[PDB]
Every structure is written in structure tokens, then in C-alpha cells.
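Here the structure is laid out as C-alpha cells; the discussion comes afterwards.
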Amino acid sequence: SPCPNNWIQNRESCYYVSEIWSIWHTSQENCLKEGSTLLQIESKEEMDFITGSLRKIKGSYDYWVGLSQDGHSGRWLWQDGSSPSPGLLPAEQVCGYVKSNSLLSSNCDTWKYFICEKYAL
Ligand SMILES: [Ca+2]
């Protein structure tokens, strides 16, 4: 009831972990269809939850998150225009993804799974 069916809750947030691949932009459109957006990780607490959650899921797959790198600055932004902290910078158009315990960087036009996030009721 705070979260949709098939979604997982942590505090104010609900998350959906995909079982299909898409490119970064299309993954975002998939989240948008569900009234959500690609996962944004704004704290160590949330990162720890996300890494913990994926560990319960087979494989150490790649999951798009809502981070993209400007082609002029090289600077990372979440899709709401906020900057990640120095603890959540992807390791070295380009977009970010989570794999196991790490945030990494990839060409946006590649196929990965994705994680969506929306506010719980
Ligand atoms: Ca978040």
C-alpha cells in the first residue's frame, strides 16, 4: 500500500528492479510510465540499502541509475539537477550504473537493467 505491487520499500522511497534491459534514456521512459524515475542515490544509507537489495537477487548485474555526465563539464548530475556526493561518483554521452557495490560509468546507448524509484505514499 505504500508501494506498488512488485516494488520494494525503504522509508520514504519505493524501488523497482527490472528484469529487462534497455538503454539509459528508454529505461528512464520505462520508469516514467510507472510514475517513477531512474534510481537516485542521495545518501550512504540509501546506497547501503540498494547494494543490500541487489545482493538478494541472482547475479551481479548492471543497473542504470539516474546519473548522467555533461559532455562539456564531465560533471555528474542526478536527473533532478542535484550533484552526487564524492562517495557516489561513478568510477572512471555517458551515464551511470550500479554493479554490486560500485557506481560505474558507461556509454548511455548500451543495454543494462535499470532501477526505478518513486515516493511511497
Ligand atoms: Ca533516492
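Using the numbering of Swiss-Prot, the residues shown for chain A are 111-202, 209-237, in order.
Technique stated in the header: X-ray crystallography, 1.6 Å.
From the backbone N, Cα and C atoms, a Cβ is placed for every residue, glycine too.
Sequence-distant neighbours of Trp131 (mutagenesis position) (same chain, 6+ apart, CB under 8 A from its CB) are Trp227, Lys228, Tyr229. Quoted from Swiss-Prot for the published mutagenesis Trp131 to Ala: Abolishes binding to damaged cells; when associated with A-227.
Neighbour count (other Cβ atoms within 10 Å of the Cβ, all protein chains): 13 for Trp227 (mutagenesis position). DSSP assigns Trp227 (mutagenesis position) to coil in the three-state reduction, placing it in neither a helix nor a strand. What Swiss-Prot notes for the published mutagenesis of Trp227 to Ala is this: Abolishes binding to damaged cells; when associated with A-131.
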Anchor-to-anchor CA distance, Å, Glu202 and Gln209 (intervening 6 residues not built): 14
